[PDB]
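Structure record follows, encoded as structure tokens.
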Amino acid sequence: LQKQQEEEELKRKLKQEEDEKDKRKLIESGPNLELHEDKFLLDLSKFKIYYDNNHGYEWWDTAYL
Amino acid sequence: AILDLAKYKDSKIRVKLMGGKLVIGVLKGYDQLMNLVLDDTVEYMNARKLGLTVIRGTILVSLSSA
Amino acid sequence: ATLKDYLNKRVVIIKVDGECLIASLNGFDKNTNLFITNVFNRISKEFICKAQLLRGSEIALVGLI
Amino acid sequence: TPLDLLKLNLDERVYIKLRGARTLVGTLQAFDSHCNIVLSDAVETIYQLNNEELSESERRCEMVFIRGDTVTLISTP
Amino acid sequence: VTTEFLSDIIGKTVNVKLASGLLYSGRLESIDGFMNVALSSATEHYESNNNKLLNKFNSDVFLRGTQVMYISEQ
Amino acid sequence: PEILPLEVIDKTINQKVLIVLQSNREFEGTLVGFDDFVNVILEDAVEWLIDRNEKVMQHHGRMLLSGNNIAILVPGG
Amino acid sequence: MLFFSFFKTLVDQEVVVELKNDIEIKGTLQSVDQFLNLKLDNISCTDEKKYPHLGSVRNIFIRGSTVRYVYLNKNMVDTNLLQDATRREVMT
Amino acid sequence: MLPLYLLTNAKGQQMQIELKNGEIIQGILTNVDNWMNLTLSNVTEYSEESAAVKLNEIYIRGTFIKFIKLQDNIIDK
């Protein structure tokens, strides 16, 4: 009855807690947000459309060729 | 509802009311709201004889047999 | 406003008739119906019940001791 | 409608009878349908009968909310 | 049917008893489904009109519905 | 073959009814009408207070008796 | 719903509460609900006689049905706000 | 857990009800509804706690109950 409903909510909360522990483990194996490590990660799209848009050497010298 | 009043039709019941009234009568009718129809109604206050009375269910506090 | 912070804690209860209780609050609903354990009479210090259910109509005050 | 004719005297002085021989006089700040009230600058009169004799007590308050369920009557003084 | 009554006696002179015994005689300004009542030229008496006049409100009188035991015409 | 309380009150219309509050007070009169909440209209009510019982008043015309306080109805007084 | 709204603006403000059974209690309004129940933090004694049998208790829950009065300060409340809001409220 | 859930599963137990009038009702719970109306079998009602009528079945309106003493067995049962 009511104790079964409280056992349901406690089941959801506990499952979220174990999910949080697995989240911390996954973060240990992998990009921690507090350390700002998101900024170490490379992007291929940006540098590829950049490099292509540059005819192939930066934006500096594109006025020569 | 949790009380089946049908098994009490044509029996003598004891009904305590809000404000300290007692009524013993014979159960003739009932509704889902616990309104009763008592016959040979005697209201205990020590003794008073009303006849065919309608008890309001909103003020009913307790109900036993007699 | 909620009695959530009081769960499982000891409480003082003042009834509307000015009577006083001491108890562990275990359950409560929206109408202030309480489920209590190890209840005592504040004034009397007399043990009332190991478990008891108390209507909200009766309650005037619940305090967190 | 009687609850609208009460808005009529918002910010006007009112007289309020309560359960227990209590009386309030205040300026009407707020009410609802429950009769719940707020009064400002109010004085509350309590008529008590102790030792078989009648005394009336007083209590002043600059702002008070009144649970509406004890309210019996509202008029003007 | 009770509503037909409420609109049938508006403007008439009524007695309104409350729980306490107190009785109010006035002219019915307005009424609401919660039994709330508005009266004008009201007097209060205890139990009967023939008893001592306790108050005469020159102002309009709002009587709370939860408290009214009847409204009756004369 | 069920007997419904409100049908019993419906039958006592235009008859004499006793109405007993949850307090001592009683009303005897001619049952004019009633609603679903058991509010009640009486015609020429005798209002009583009960134990030597003093008869409070003799009403003339029509009374709306709040069904909020009604404990018992007796048909034909 | 109006007095719920009123009592919300009073949070963090010291109030005195008078209960029907002649109990008077000073406290900081921490919380309010739909029934006008009240939670008072840092409980204190206004009257010697009326005040009940407490002590360590500093946090209380008061049942709204049992209050008669809530005593306020005129500076806790904009009157014109109250008035125009009551005027707006519908009662039918 | 909630008082009502607690009651719904105490079905078949013994319990003691104190009513608002002082009457005490010892009996075995046979049914509860969402408004805490009860029906009990094997009943003994007392005029007050000082104590004696034995009744086969009793129905109790929930609005009339001050409190309900449960059997210590309750938590595990």
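Numbering, chain D: per Swiss-Prot, residues 3-79 in sequence.
Cβ from N, Cα, C; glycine included.
Pulled from Swiss-Prot:
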MUTAGEN   D:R21 to E  Sensitive to thermal stress. Decreases binding affinity for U6 snRNA
MUTAGEN   D:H36 to A  Strongly reduces affinity for poly-U RNA ends
MUTAGEN   D:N38 to A  Strongly reduces affinity for poly-U RNA ends
MUTAGEN   D:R69 to A  Strongly reduces affinity for poly-U RNA ends
*Please determine which of the mutagenesis positions listed here (D:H36, D:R69) has the lowest count of neighbouring CB atoms within 10 Å.*
D:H36
*Among D:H36, D:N38, D:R69, these being the mutagenesis positions, pick the one whose CA is nearest to that of D:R21 (mutagenesis position).*
D:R69
*Rank the mutagenesis positions D:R21, D:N38 by the number of other Cβ atoms within 10 Å of each Cβ and report the first-ranked residue.*
D:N38
*Between the Cα atoms of D:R69 (mutagenesis position) and D:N38 (mutagenesis position), find the distance and write it as a whole number of Å.*
5
